[PDB]
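Everything on this sheet refers to the single structure shown next.
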Amino acid sequence: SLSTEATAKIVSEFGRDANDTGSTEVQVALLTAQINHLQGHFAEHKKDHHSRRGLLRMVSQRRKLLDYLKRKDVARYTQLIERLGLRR
Amino acid sequence: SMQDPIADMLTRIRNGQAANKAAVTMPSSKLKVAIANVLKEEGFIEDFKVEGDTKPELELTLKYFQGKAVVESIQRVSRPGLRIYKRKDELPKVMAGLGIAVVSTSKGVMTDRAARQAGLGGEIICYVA
Amino acid sequence: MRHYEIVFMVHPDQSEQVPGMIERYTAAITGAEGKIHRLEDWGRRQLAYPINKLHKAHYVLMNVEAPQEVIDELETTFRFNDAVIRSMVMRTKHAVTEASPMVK
Amino acid sequence: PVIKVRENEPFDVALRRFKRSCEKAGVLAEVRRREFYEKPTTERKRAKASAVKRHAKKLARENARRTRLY
Amino acid sequence: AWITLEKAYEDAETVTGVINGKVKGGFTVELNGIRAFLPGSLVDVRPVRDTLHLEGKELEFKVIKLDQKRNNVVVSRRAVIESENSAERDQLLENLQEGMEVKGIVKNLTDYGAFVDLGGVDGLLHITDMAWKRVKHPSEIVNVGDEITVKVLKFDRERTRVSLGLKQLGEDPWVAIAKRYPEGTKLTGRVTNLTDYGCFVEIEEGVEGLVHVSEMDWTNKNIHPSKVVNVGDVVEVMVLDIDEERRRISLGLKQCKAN
Amino acid sequence: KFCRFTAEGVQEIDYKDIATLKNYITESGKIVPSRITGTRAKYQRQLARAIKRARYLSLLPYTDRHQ
RNA sequence: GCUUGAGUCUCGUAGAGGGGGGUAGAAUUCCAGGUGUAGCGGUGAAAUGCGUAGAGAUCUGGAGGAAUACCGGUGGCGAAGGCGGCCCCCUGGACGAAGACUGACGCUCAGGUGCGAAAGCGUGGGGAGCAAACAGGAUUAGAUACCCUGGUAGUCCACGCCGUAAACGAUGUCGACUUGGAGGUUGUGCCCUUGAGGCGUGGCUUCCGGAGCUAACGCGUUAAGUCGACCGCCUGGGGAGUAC
RNA sequence: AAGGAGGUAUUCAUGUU
Ligand SMILES: [Mg+2]
Ligand SMILES: [Mg+2]
Ligand SMILES: [Mg+2]
Ligand SMILES: [Mg+2]
Ligand SMILES: [Mg+2]
Ligand SMILES: [Mg+2]
Ligand SMILES: [Mg+2]
Ligand SMILES: [Mg+2]
Ligand SMILES: [Mg+2]
Ligand SMILES: [Mg+2]
Ligand SMILES: [Mg+2]
Ligand SMILES: [Mg+2]
């Protein structure tokens, strides 16, 4: 999973204080970092179907969070999917 | 998921009466309080109250007459999956008039008898016997 | 850095190389910013079952905090250094500095 | 089960010790279990059945102390 | 009654209680719900071949201890022994059988030595003080209660403990070897104990020499001794050095091979 | 029966302590059941791991007959 | 707007969860030797079979493949299929304590997508044991079987198919409510830990059971009581899960 | 193989063995 220090950096970048961990932006950013990390693992481990099920949950959760953000405040959504380098 | 808090309140009353509990409690809402007032004024429950500031809890003290529970049956009629509305002429008569149909008219929620006298239709929340 | 409990057992007739081996491995670990927390040369012990028809082999124990890469290299050294008969590296969650039951 | 003959111990006494030692290590039961292959489903079924009947007999006994037979 | 049994022990009570029997753990007692422990010299007072009076038949239960967690008492027939043993062991701790240069009345075989009581004291000793073979239990010279001979070495007479030695008499094999076996003589010996750093081969009665793992093979320095010679095998080794002071024989197998 | 690890506060059993582990193997060298020894299930699992690690390092024998 | 549903962060805990790579010991088989000699093996009883080119047995060394005794448990983990030596590397989920944060972000889901025992299929490996087909020997009125001696594909690996099972709890997922008891397992709080004690509070789990439900068997707070949301299916038996 | 006893089973010092 994601290290303690890596989570701390991301929370600082996307949250409006060190204690803002529940923001949609922070949640999407944490999910995106972990999703991007696991690509190397599943490049070497094409047969790890159990771990891949966990990864698909993460991808699915990021879509739900982005849908909420787009419907709730479109400007934050465009800014976020631009910083995080995500299509749609 | 909870998707019918009115049915949940009816269910708690039904289960509490069947289990001979003195009072039942549920999370509160203004629709629940309105239904509770109709029940109290028709004599199906003994009393109700609401306690709590941010997360109010509605408490109903149930009624038993000769050891037996007073509410013989209580069923949600209109439900999220199928809403029921009736015109003033088509209001139901629960138990040939010996029961009440809680009907949410435009002038508030009342019994079938009160709405029929006031010349209104509306949504039928529940049947109570 | 992770913690490692490394126990390797040497040929009884290479007993005099154990000091040297200890220093090399300690130097390798410590050069990679390592932290040797415990080091117990248990000495010549009677094997419970004959290994390669070799009773009475020389046990060494070493508890270490070091990067994974240096630990991998040390395990490879074991694989090739045909004086160490057996080795076992285990990952420990915390450092242990207390004397082992085999010390006394 | 490696029994060493003790001093003054007669052969019958030593032999009783050896037989009990083997029965304690369960050698003969192990060999009888490994004579033939049994499917994992058969093994699980047999294990579950023994547990069910053992539990039922314990409960039956623990209720038999309740009542008198005469 | 267990309270009263502990209180009667506080009185040094010598009661008529049912002994618990004879066992390798000494002697058991049984005082009305108190199973008593006592050692092999304190399990009964009768020094005979069947002490069932002390343990196994209603007999002396002595005041030796009261242990809640052990459910235990001093299960040994007191009020007989150690009583006159006061003056006897006074004369003993004054004499000790000529300062332990004396015989003793054996007790049993122990896991660390062989013990002969004195009657006011009680000594022990090693098993290899009257023999030299690789021993584990040396009791095969007498039964329990026989008369053995030892010389006193370390005796604590303020605790009633003794330790005599059995080598204060026997001619030293080492002295005859020093005149009989000069360095460089080859003789045959039987491997009594084998190690990875050396194998102990008994060449003569009571003489064990250490042949180093480096002296097992000149041309294959990495050969376990356990793979070349088995414990009990008879091998010819050349005496390289004799350390009489340390009672050590350095034996060389390397001289049979070629460097 | 009473577990001798819960009453001592032991966190990890340790495979380098060949005195406790010898009490928990039989003469043949197999691990004694927890039903006999009264050890708890959590410490039983730790204990079995420690015995297997000790066997690999030849601190304990796998069986009574290979030696 | 709000914080109670749903999520995030902080510290730990247990686990045959998954993938990759190493290694250990026992055993089976084969090979080469030494000792040794007339049987071995198999069965209800035999025979085929192996053995004087020296078997079986016993000891020593070697090769190789496959699986991990004991622990082991109506124990645990996983959505299911399923997962069992020990070590390392990569990785998924669950739970608990206290606190902070977001502020309904939820539930269900046709179509679709993915995973999915064993057998089987393709391509190449590997092959100790076991073993369809097959060969022989018996049994039998017959024996294309059960029994015996062998024995190929297959079982193992890598990469692709296949998509199915009594894939079963024969019990769709989510949520709420409704008397109890004895246990297991994994956390945590408190009290005198007086010494494995006492007292609480969470998760998962086995067995009894009350009201109520059940044609009945049963079920029962992990329902098959009482309710709500959404999806899947059923409409006599055979023909037939067949034809087109 | 047959019977008897104890339990759902052990705490029952270790040592000795
Ligand atoms: Mg997370
Ligand atoms: Mg579908
Ligand atoms: Mg297959
Ligand atoms: Mg194939
Ligand atoms: Mg092939
Ligand atoms: Mg066959
Ligand atoms: Mg099907
Ligand atoms: Mg299945
Ligand atoms: Mg099943
Ligand atoms: Mg079905
Ligand atoms: Mg039931
Ligand atoms: Mg078809």
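So for chain E, numbering is Swiss-Prot's, and the shown residues are 94-352, in order.
Heads up, the Cβ atoms here are built off N, Cα and C, so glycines get one too.
What Swiss-Prot lists as domain 'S1 motif 2' is E:105-171. Per DSSP, the secondary structure of the domain 'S1 motif 2' (E:105-171) breaks down as 0 helix, 29 strand, 38 coil.
With a 10 A radius on its CB, E:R139 (mutagenesis position) counts 15 other CB atoms from all the protein chains. Experimental mutagenesis is annotated in Swiss-Prot for E:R139 to A or K, with the remark: Loss of RNAylation by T4 ADP-ribosyltransferase ModB.
Under 8 Å, Cβ to Cβ, and six or more positions away along its own chain, E:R142 (RNA binding site) finds E:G238. Per Swiss-Prot, the feature RNA binding site maps to E:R139, E:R142; the stated evidence is experimental evidence.
Under the heading domain 'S1 motif 3', Swiss-Prot lists E:192-260, citing sequence analysis as support.
Among the sequence features in Swiss-Prot, the mutagenesis site E:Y205 to A is noted as follows: Decreased binding of Q beta-derived M-site RNA, 80% synthesis of (-) strand RNA, in construct expressing residues 1-273. Its own atom aside, the Cβ of E:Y205 (mutagenesis position) has 10 Cβ atoms within 10 angstroms in the protein chains shown.
Quoted from Swiss-Prot for the published mutagenesis E:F208 to A: Decreased binding of Q beta-derived M-site RNA, 50% synthesis of (-) strand RNA, in construct expressing residues 1-273. Around E:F208 (mutagenesis position), the C-beta neighbours below 8 angstroms that are at least 6 residues distant in the chain are E:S134, E:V199, E:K200, E:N201, E:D215, E:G216, E:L217, E:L218. Taken residue by residue with DSSP, E:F208 (mutagenesis position) is part of a strand.
Same-chain residues at least 6 positions away in sequence with a Cβ under 8 Å from that of E:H219 (mutagenesis position) are, in sequence order, E:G206, E:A207, E:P231, E:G258, E:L259. Record note (Swiss-Prot), mutagenesis E:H219 to A: Decreased binding of Q beta-derived M-site RNA, 40% synthesis of (-) strand RNA, in construct expressing residues 1-273. The unchanged residue is displayed.
One entry in Swiss-Prot concerns the mutagenesis experiment E:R254 to A. Its note says: Decreased binding of Q beta-derived M-site RNA, 40% synthesis of (-) strand RNA, in construct expressing residues 1-273. In the three-state DSSP scheme, E:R254 (mutagenesis position) is classed as strand. Long-range neighbours of E:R254 (mutagenesis position) (same chain, six or more residues apart, CB within less than 8 Å of its CB): E:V214, E:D215, E:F248.
Annotated domain 'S1 motif 4' per Swiss-Prot: E:277-347, in sequence order, evidence recorded as sequence analysis.
According to DSSP, E:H219 (mutagenesis position) is assigned to coil rather than to any helix or strand. The distance from the Cα of E:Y205 (mutagenesis position) to the Cα of E:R139 (mutagenesis position) comes to 25 Å. Counting residues of the domain 'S1 motif 3' (E:192-260) by DSSP class, helix then strand then coil, yields 1 helix, 24 strand, 44 coil.
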